[PDB]
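Q: Quick one: this structure, given as structure tokens, is what I'll be asking you about.
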Amino acid sequence: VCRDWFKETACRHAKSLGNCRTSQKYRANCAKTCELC
């Protein structure tokens, strides 16, 4: 099952910063912050 992976906030950073889908972990590993799940 997909989902974030670092702290649920490490992800929210990448969701409101630019890496939501431009960074790998930050998009998939933090797919809960950008809905990339």
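The way this entry was determined, per its header, is solution NMR.
Heads up, the Cβ atoms here are built off N, Cα and C, so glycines get one too.
Pasting the relevant annotations from Swiss-Prot:
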- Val1 to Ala: No change in affinity on Kv1.1 and on Kv1.3. Small increase in affinity on Kv1.2 (MUTAGEN)
- 2-37: domain 'ShKT' (DOMAIN)
- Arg3 to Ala: Small decrease in affinity on Kv1.1, Kv1.2 and Kv1.3 (MUTAGEN)
- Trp5 to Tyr: No change in affinity on Kv1.1, Kv1.2 and Kv1.6; when associated with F-26. Important decrease in affinity on Kv1.2, and no change in affinity on Kv1.1 and Kv1.6; when associated with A-6 and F-26 (MUTAGEN)
- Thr9 to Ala: Small decrease in affinity on Kv1.1 and on Kv1.3. Small increase in affinity on Kv1.2 (MUTAGEN)
- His13 to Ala: Small decrease in affinity on Kv1.1. 5-20-fold decrease in affinity on Kv1.2 and on Kv1.3. 5.6-fold decrease in ability to compete with alpha-dendrotoxin (MUTAGEN)
- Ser16 to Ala: Small decrease in affinity on Kv1.1 and on Kv1.3. No change in affinity on Kv1.2 (MUTAGEN)
- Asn19 to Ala: 20-fold decrease in affinity on Kv1.1. Small decrease in affinity on Kv1.2. 20-100-fold decrease in affinity on Kv1.3 (MUTAGEN)
- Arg21 to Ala: Small decrease in affinity on Kv1.1, Kv1.2 and Kv1.3 (MUTAGEN)
- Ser23 to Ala: 5-20-fold decrease in affinity on Kv1.1 and on Kv1.2. 20-100-fold decrease in affinity on Kv1.3. 8.3-fold decrease in ability to compete with alpha-dendrotoxin (MUTAGEN)
- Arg27 to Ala: Small decrease in affinity on Kv1.1 and on Kv1.2. 5-20-fold decrease in affinity on Kv1.3 (MUTAGEN)
- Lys32 to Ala: Shows distorsions in the dichroic spectrum. Small decrease in affinity on Kv1.1 and on Kv1.3. No change in affinity on Kv1.2 (MUTAGEN)
- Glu35 to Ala: Shows distorsions in the dichroic spectrum. No change in affinity on Kv1.1 and on Kv1.3. Small increase in affinity on Kv1.2 (MUTAGEN)
Q: Where does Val1 (mutagenesis position) sit in the DSSP three-state scheme?
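A: The residue in question, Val1 (mutagenesis position), is coil (DSSP, three-state).
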Q: Need this for a regression test: mutagenesis positions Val1, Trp5, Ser23, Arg27, filtered to those with Cα within 10 Å of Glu35 (mutagenesis position). What's left?
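A: Matched mutagenesis positions: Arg27, sequence order.
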Q: Identify, in sequence order, the residues in the chain of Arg3 (mutagenesis position) that are 6 or more apart from it along the sequence and have a CB within less than 8 Å of its CB; answer 'none' if there are none.
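A: Same-chain residues close to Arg3 (mutagenesis position) (Cβ under 8 Å, separated by 6 or more) are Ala31, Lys32, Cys37.
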Q: List the mutagenesis positions among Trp5, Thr9, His13, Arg27 whose C-alpha is within 10 Å of the C-alpha of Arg21 (mutagenesis position), in sequence order, or say none.
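A: So the list is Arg27.
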Q: How big is the Cα-to-Cα gap, in Å, between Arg27 (mutagenesis position) and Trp5 (mutagenesis position)?
A: 10
